[PDB]
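Input: a single structure, listed below in structure tokens.
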Amino acid sequence: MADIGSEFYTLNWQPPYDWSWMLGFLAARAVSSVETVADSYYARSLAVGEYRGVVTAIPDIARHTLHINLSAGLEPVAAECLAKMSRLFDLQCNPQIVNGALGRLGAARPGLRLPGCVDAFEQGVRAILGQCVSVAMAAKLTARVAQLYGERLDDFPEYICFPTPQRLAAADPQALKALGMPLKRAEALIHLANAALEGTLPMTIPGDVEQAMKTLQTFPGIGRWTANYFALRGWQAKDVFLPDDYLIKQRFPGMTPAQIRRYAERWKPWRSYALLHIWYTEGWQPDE
DNA sequence: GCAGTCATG
DNA sequence: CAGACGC
């Protein structure tokens, strides 16, 4: 927890913002040796193109700003690093507009943001590896993968970079399965890893999001749900909804993934925030 | 044995 | 919209 660098930067955000929740969420998914999450602290390895280093982010609730510290190897691409922190944390969100449009759904915890990511591909590996297993299990799994294919930091030994598209699309489907996953999955990872490497997987949010999710589901191992969750956490698309998610339909007693799909049009263009809310707001119940 | 989610008709 | 693949 000592400064990892001499440069510090300041990112403003619009209140309200539940940082305690945000960090909780990230800490449950923290890939061991890649990220370190504490009380009001978040660190991780980071590669921006060819540059390498470490970010820490520390929230300052009273001044409503986020404090960012960069390792020296990341200084030349600080502007881009901050952009990743902004998308990781959903800092450009206008909560009044969102919670206004969520009405009653937003009232209980207005400081809910959309937990994003730093690298679209990285989220990709996660969205897959997170399939069919507890948040916690995915984390241990992702730890074993990273440790194997991750690239260590020259100046922060204790830290390792999330595996690149390069070293991962070259992974042996058999070495993957051993870390503790079906073979079919090991291939999805490799197929994804290859998409990124040509350019078939969009690294930023596409213009027609709805049409790019279509394209995604063709990928092996990637169904409607995984493609959705990925657009959300991966492209930080704010108008996305999981009518077929189980925990959701558990709140819509006896309804079709179409009876719901339409109910959630009353929350356009902020369906993603609607989704997040219903999930982490247990006391909520729909309008009959 | 029960679900969850990724596949085809 | 209506079969095959870890608790």
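Here, residue 1 is simply the first one shown, and the rest follow in order.
Each Cβ is built from the backbone N, Cα and C atoms, and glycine gets one as well.
Under the heading active site, proton acceptor, Swiss-Prot lists A:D245. Listed in Swiss-Prot is the mutagenesis experiment A:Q131 to A (Swiss-Prot position 124), annotated as follows: Methylmethane sulfonate-resistant. Here Swiss-Prot describes A:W225 to A (Swiss-Prot position 218) as a published mutagenesis experiment; the accompanying note says: No catalytic activity, methylmethane sulfonate-sensitive. The mutagenesis experiment A:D244 to N (Swiss-Prot position 237) is recorded by Swiss-Prot, whose note states: More than 30% catalytic activity, methylmethane sulfonate-resistant. Listed in Swiss-Prot is the mutagenesis experiment A:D245 to N (Swiss-Prot position 238), annotated as follows: No catalytic activity, methylmethane sulfonate-sensitive.
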Rounded distance in angstrom between the Cα atoms of A:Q131 (mutagenesis position) and A:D244 (mutagenesis position): 15
Taking the Cβ of A:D245 (mutagenesis position) as centre, how many other Cβ atoms lie within 10 Å? 19
Measuring Cα to Cα, how many Å separate A:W225 (mutagenesis position) from A:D244 (mutagenesis position)? 7
Nonlocal neighbours by CB distance (under 8 Å) for A:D244 (mutagenesis position), same chain, sequence gap 6 or more: A:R224, A:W225, A:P257
A:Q131 (mutagenesis position), Cβ-centred 10 Å count of other Cβ atoms over all protein chains shown, is 18
Using all protein chains in view, find how many other C-beta atoms are within 10 Å of the C-beta of A:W225 (mutagenesis position). 15
